[PDB]
Amino acid sequence: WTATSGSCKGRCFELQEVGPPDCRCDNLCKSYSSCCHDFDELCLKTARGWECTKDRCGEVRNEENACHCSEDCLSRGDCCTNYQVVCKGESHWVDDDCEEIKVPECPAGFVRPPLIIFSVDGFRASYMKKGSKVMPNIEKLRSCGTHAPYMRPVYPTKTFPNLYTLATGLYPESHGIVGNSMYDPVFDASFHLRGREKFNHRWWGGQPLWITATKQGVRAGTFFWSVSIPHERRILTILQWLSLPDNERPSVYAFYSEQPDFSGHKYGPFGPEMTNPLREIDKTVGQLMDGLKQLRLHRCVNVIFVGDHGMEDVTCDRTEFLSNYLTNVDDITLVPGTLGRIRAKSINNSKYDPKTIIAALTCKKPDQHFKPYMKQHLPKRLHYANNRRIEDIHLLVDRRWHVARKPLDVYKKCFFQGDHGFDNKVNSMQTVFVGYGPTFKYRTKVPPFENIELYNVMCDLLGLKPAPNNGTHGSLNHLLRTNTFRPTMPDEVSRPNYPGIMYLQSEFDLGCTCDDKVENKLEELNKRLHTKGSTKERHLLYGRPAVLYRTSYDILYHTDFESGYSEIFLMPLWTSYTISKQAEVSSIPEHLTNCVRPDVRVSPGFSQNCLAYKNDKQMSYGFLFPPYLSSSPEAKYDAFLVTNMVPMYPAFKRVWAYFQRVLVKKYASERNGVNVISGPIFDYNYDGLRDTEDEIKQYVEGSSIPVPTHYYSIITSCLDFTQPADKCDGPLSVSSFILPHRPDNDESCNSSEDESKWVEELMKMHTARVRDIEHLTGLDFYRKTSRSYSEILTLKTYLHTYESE
Ligand SMILES: *[C@@H]1O[C@H](CO)[C@@H](O[C@@H]2O[C@H](CO)[C@@H](O[C@@H]3O[C@H](CO[C@H]4O[C@H](CO)[C@@H](O)[C@H](O[C@H]5O[C@H](CO)[C@@H](O)[C@H](O)[C@@H]5O[C@H]5O[C@H](CO)[C@@H](O)[C@H](O)[C@@H]5O)[C@@H]4O)[C@@H](O)[C@H](O[C@H]4O[C@H](CO)[C@@H](O)[C@H](O)[C@@H]4O[C@H]4O[C@H](CO)[C@@H](O)[C@H](O)[C@@H]4O)[C@@H]3O)[C@H](O)[C@H]2NC(C)=O)[C@H](O)[C@H]1NC(C)=O
Ligand SMILES: Cc1cc(OCc2n[nH]c(=O)n2C)c(-c2cc(C(N)=O)ccc2OC(F)(F)F)cc1Cl
Ligand SMILES: [Ca+2]
Ligand SMILES: [Cl-]
Ligand SMILES: [K+]
Ligand code: NA
Ligand SMILES: [Zn+2]
């Protein structure tokens, strides 16, 4: 109940919420059905529109007008935004030459440059180029400030998950807004875009920017605008707040536009109907900048022009129906559209089985336009699993398509020509970022980056300490003229042991055999030098990785590779090697096919054994440093050390062998040498974070050899490919992957074919940032380079996406 009989007189868009059932005048009041009786009359005036005209100049103040052109309006802070242009002979901001803002030029009483976040829904990255002729205000912000060619949203590429990621710096799995629609089984409650229930505090995790600000003594404007407050009124409200007395005035503000998304759904991303919404958004930016110019704030405020996601061509005819796959279609609940989430219709139905649902959805039709996954098997780069609101069964839907339960769902719900929500690496889902103001750089282009990084920067812009989040703070320092955040490298927690030869061959009873008893002082000194690290500079190019947790591990040196060998997990945490452009690929000699050799530096007790693999009828093994790339017949024996062996399903060995035999040399040819670091990952609870040993769910049968859930590789070379990887003077170039360690290749519909037709495609799908691997392993890479730490942080957040231009 609201007692709507109070009044909004002098309270319009008040900043604190009043306690029920006293009537409200804040911007959420409409959403709650709780505004005072006179809120429309007082707070949503429209009389005479939004622009001054020559005849209104110097008018007698009429309180009924939407905005004012009377002489007193500047000090009231409520002129129409074009007031100074129409009445005082001033230019529009867009018509002024771009002039570098080296320092904040702020009115007296401003303690910091305010931040205004101008957020646009459905604003696809390519609109910046393709709509440039009709967006002069946005184009000026872009060319004069700092801009990226695009900004990567989070998955799913929907509005609420992305805007709340902007607010918090968190993946949706951590902040809890995992879709525009959700069921939480603990709450037994459902989240819907319609109504006030979505406002319930239990949906919203993390700490959004307006709460971070408030907790630290920085005042915030309210970020949510009810759909029926027109854009011109949103801008006027922000401008009015900016005229409050110092002690009352916020320092951070947000504007939101539901365009171009709304029209993009109806017309498609490039429908001829899209020109007008683009022009209208630009006019709104123009109103804001003119308004700031009037308030002498246009060289004081930092403006962020940012989108939530793009927009793809999607029509009713491109819908896959689960009723064409599943016999049991009525025992499932589907969250449909550009992604699929499936769960049981009734928890009382004990005949429901995810395994048979997945199999019925796997590679069933030749050009099938979705792929089913258990959520833990989704590409780790999506970070889309660790939340009870994310259903165990997920459908990744191809761009341009939908999935629905039954045909009747599509015509009893063609309307739409555009949609979004797909994989966040898809070109059409990319969105925009521009920063303009004293704290941003002047006329500067920066590489694409992920929207999870922005919260930290917004906190920097406001002098706030960010709450713990998924950005990598310092990775966007290159966007900023000042206020950069200068992190220190994390401290190494565990120091390695450097074992020498400590065991005789006969102390090992591992059930391994090798045909290696084939027998020189010249070359004997060499083998010793190699085991002491003489080639380490070639193979460990950026320092050894730091181990950031407590554990027991050994550094092992070899001619062709170096490794950090875990005595706890019985295998390397990492294996580092360099392959030059000139390197030759060789085969595994016939006599060495099943060769595994005890490592006399490492105790039998801390070694794997061959017998476990023989007895485990499902599990085989592979090698982290590939025998195919040995530098010489003699160095090849090192590759068969038991300390280089890792457990691998035969199905996965197909993938791994093709990567190691073919693709590594391909990359070294293409990139002018590569340095490779490879290793295992254990993430049995799918939280994106390294497992402790007590979290491991599967071992090689009859042993304490843990089975990895994933294998990673980090492949580094010189950004200037005229220099070889091992003699690189400047910036680095990286690509990485985190491949799922699966007992079948059901994910790859073409897997019965030669590896050349499917393996690299699988690897591309599982592309990763170095930072993702850091989370998953508790390792810290690139500790010793000649590069600045912030540059390395940027490198660690890089994702090679494989999309075209
Ligand atoms: C991305 O960045 C984020 C933020 O840094 C990273 O997430 C952090 O990861 C930490 C490790 O997973 C985690 O730390 C835990 O916090 C527990 C306290 O949790 C509450 O308090 C915080 C702080 O205010 C709050 O933010 C939390 O918010 C979560 O939960 C609410 C609802 O419950 C949601 O609204 C919200 O969205 C968020 O949910 C997300 O995280 C939780 C996990 O907390 C998931 O379950 C959800 O799916 C969702 O993703 C909480 O309100 C603390 O109690 C934990 O301590 C346990 O474990 C330690 C191990 O050191 C052990 O010593 C303790 O004894 C304790 O174990 C006991 O309980 C166990 C479980 O019941 C039991 O098994 C044991 O036997 C013990 O009895 C733990 O320290 C931190 O909460 C989150 N923070 C956030 C905001 O998500 C994230 O990892 C980054 N991602 C990547 C890939 O890097
Ligand atoms: C730029 C930006 C815009 C935001 O809403 C813009 C908006 N106004 N009107 C409309 O429909 N939307 C989406 C929100 C946002 C704020 C709140 C809050 N309580 O203040 C709640 C929910 C919100 O949005 C979300 F859930 F999508 F995050 C957060 C940021 Cl960072
Ligand atoms: Ca884990
Ligand atoms: Cl959704
Ligand atoms: K086996
Ligand atoms: Na297959
Ligand atoms: Zn939309």
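Chain A uses Swiss-Prot numbers throughout; the residues present, in order, are 51-463, 468-573, 576-591, 617-886.
Cβ coordinates are placed from backbone N, Cα and C, and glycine is handled just like the others.
What Swiss-Prot records for 54-97 is domain 'SMB 1'. The note that Swiss-Prot attaches to the published mutagenesis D171 to N is: Abolishes lysophospholipase D activity. In Swiss-Prot, the entry for mutagenesis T209 to S states: 15% of wild-type lysophospholipase D activity. The structure shown retains the original residue. Here Swiss-Prot describes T209 to A as a published mutagenesis experiment; the accompanying note says: Abolishes lysophospholipase D activity. Per Swiss-Prot, the feature active site, nucleophile maps to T209; the stated evidence is experimental evidence. Quoted from Swiss-Prot, the note on mutagenesis experiment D311 to N is: Abolishes lysophospholipase D activity. Per Swiss-Prot, the feature Zn(2+) 2 binding site maps to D311, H315, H474. Record note (Swiss-Prot), mutagenesis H315 to Q: 20% of wild-type lysophospholipase D activity. The unchanged residue is displayed. Here Swiss-Prot describes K430 to A as a published mutagenesis experiment; the accompanying note says: Impaired secretion. No effect on lysophospholipase activity. Residues or ranges marked as Ca(2+) binding site in Swiss-Prot (evidence: experimental evidence): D764, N766, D768, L770, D772.
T209 (mutagenesis position) sits 7 Å from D171 (mutagenesis position), counting Cα to Cα. 2 residues are missing from the deposited coordinates between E573 and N576, whose CA atoms sit 9 angstrom from each other. Spanning 4 unmodelled residues, the distance from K463 to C468 taken between Cα atoms equals 11 Å. Under a cutoff of 8 A between CB atoms, and with a sequence separation of 6+ in the same chain, the neighbours of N766 (Ca(2+) binding site) are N436, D772, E776. Taking the binding-site residues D764, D768 in turn, the residue surrounded by the fewest other Cβ atoms inside 10 Å of its Cβ turns out to be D768.
The DSSP secondary structure for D764 (Ca(2+) binding site) is coil. Other Cβ atoms within 10 Å of the Cβ of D171 (mutagenesis position), summed over all protein chains shown, number 21.
Look at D772 (Ca(2+) binding site): DSSP puts it in coil. A Cα-Cα distance of 5 Å separates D311 (mutagenesis position) from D171 (mutagenesis position).
Using a 10 Å Cα-Cα cut-off from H315 (mutagenesis position), the binding-site residues that qualify among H474, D764, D768, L770 are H474. Here the CA atom of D768 (Ca(2+) binding site) lies 26 Å from the CA atom of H474 (Zn(2+) 2 binding site). When secondary structure is read from DSSP and collapsed to three states, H474 (Zn(2+) 2 binding site) falls in the coil class.
Excluding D311, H315, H474, which define the Zn(2+) 2 site, the same chain contributes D171, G172, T209, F312, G314, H359, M361, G472, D473 within 8 Å (Cβ to the Cβ centroid), listed in sequence order. Sequence-distant contacts of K430 (mutagenesis position), defined as residues of its own chain at least six apart whose C-beta falls under 8 angstroms from its C-beta, comprise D764, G769, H791, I819, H847, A849, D853, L857. Here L770 (Ca(2+) binding site) comes close to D764, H856, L857: these same-chain residues lie at least six apart in sequence, with C-beta atoms under 8 angstroms from its C-beta.
Within 10 Å of the C-beta of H474 (Zn(2+) 2 binding site) there are 30 other C-beta atoms, taking all protein chains into account.
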